[PDB]
Amino acid sequence: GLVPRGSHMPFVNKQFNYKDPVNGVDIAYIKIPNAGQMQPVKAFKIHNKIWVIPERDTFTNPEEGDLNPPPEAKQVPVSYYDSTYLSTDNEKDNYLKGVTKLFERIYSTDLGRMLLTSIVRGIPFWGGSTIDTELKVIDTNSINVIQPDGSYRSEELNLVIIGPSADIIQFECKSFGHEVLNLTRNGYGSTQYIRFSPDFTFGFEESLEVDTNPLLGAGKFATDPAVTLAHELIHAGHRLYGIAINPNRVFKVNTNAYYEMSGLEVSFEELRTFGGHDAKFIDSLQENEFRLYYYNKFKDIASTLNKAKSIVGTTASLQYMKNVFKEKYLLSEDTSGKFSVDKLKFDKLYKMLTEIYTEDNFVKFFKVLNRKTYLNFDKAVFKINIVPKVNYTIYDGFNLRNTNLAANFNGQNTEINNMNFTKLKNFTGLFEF
Ligand SMILES: [Li+]
Ligand SMILES: [Li+]
Ligand SMILES: [Li+]
Ligand SMILES: [Zn+2]
């Protein structure tokens, strides 16, 4: 199983049941801000600042309400549609349990404890105030929770895990408050909504020449969904600290003949998140530019804080909140009480969020087999069920100790462990070659 850190308290202290009655505190009907008459949805608070909505995401993007698969002629190769998935209470219960178990698997590693700790500390900056003597929240970093008396209270949060939209296997991140400010790239950060399903996973090939070839392999090995959730959490970490890289900054891939011949491009933000050898394809000149840019945004935040002399609202005091951001951005404070950004500390924080928290490093912690590069081609999608401990555990994922699955990644081998995988679609050969 994974490289452990030793006994620790669970990341999720409640074992939620989807049908548990609402209590208006950590099981509650909620509404996202600026949603007009949206019907409330039942949501579950799994940890401070992190909530789960076990519903398909028909609510975040106005462009994405229909779960119905488009016309067969219309659908891309790597996609999968099922308008009924996550429609029933039992599925929702399973979803909650599956997401819970993957957070616990992540938090059982030191790397996962570090990332989840950064995520909880990464409170979206209070950049809301029209005037600078006052520090105000940005209310799109909050949700509206129905209390037991039927009234709404607003609650700040950092992360919401929600079910996918129409394409089940597209795990996008939506966030709010960026119609003018690019909150995920200006140091501020914003609450992230990650579309994710612990009920499906992807097949990959164990040979590099086959996995990076769009015509070969059927997806013999299944990706551990804890790696996939970690990958989304790393993106969310960059976005909560406001240092995600504009997706228009791309590597025009020329290290893989098949990518090149199709003119496929991959964002720097993906190479960064993958890590390993992939991050080296980020142009160093551009990377150095990015660091300087984010460093300056952090200096803007320190200046903003410095001007604030009163807080708005009654959740927390001005001193509490100045300290929350001093912590978050690791600001220095002078004899006079002025905050500044220390270059050394900035370099440490940026490196932690962008080099230490990477997919490739998570693979090392989990001791799982995984794609060796992001520059590969997906092979297949599988239906799985990680909830029963006979199928998947916090410590071992699929590669269960004291079974024939413990060695050689047998548990991820979808031919040996075939009871744990139902292949839903082949992608190989549907590629545009
Ligand atoms: Li279904
Ligand atoms: Li186990
Ligand atoms: Li199967
Ligand atoms: Zn990604």
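Easy rule for this one: first residue shown is 1, then count along the chain.
The backbone N, Cα and C atoms fix where each Cβ goes, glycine too.
What Swiss-Prot records for this protein:
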ACT_SITE  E232  active site, proton acceptor
BINDING   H231, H235, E270  Zn(2+) binding site
MUTAGEN   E359 to A or Q (Swiss-Prot position 351)  Wild-type KM for SNAP25, no protease activity, about 30% less Zn(2+)
MUTAGEN   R371 to A, H or K (Swiss-Prot position 363)  Wild-type KM for SNAP25, about 75-fold decrease in kcat, no effect on Zn(2+) binding
MUTAGEN   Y374 to F (Swiss-Prot position 366)  About wild-type KM for SNAP25, 35-fold decrease in kcat, no effect on Zn(2+) binding
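Feature map: Swiss-Prot annotations on the structure.
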residue : record               : DSSP class
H231    : Zn(2+) binding site  : helix
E270    : Zn(2+) binding site  : helix
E359    : mutagenesis position : helix
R371    : mutagenesis position : coil
Applying the rule Cβ within 8 Å of the centroid of the Cβ atoms of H231, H235, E270, what extra residues of the same chain belong around the Zn(2+) site?
-> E232, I234, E269, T273, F274, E359
Rounded Cα separation (Å) that holds between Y374 (mutagenesis position) and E270 (Zn(2+) binding site) | 8
As a whole number of Å, the Cα atom of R371 (mutagenesis position) is distant from the Cα atom of the residue listed as 'active site, proton acceptor' by 16
Of all the binding-site residues given, namely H231, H235, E270, which is spatially nearest to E359 (mutagenesis position) at the Cα level?
-> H231
When you measure from the Cβ of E232 (active site, proton acceptor), which residues in the chain that are at least 6 apart have a Cβ under 8 Å away?
-> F171, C173, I194, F196
Cβ neighbour count within 10 Å of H235 (Zn(2+) binding site) | 22
Filter the candidate list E232, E270, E359, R371, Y374 of recorded positions, keeping only entries whose CB is under 6 Å from an atom of ligand 4.
-> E270
What is the total of other Cβ atoms whose distance to the Cβ of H231 (Zn(2+) binding site) is within 10 Å?
-> 23
Spatial neighbours of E270 (Zn(2+) binding site) that are distant in sequence (at least 6 apart) but have CB under 8 A = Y374
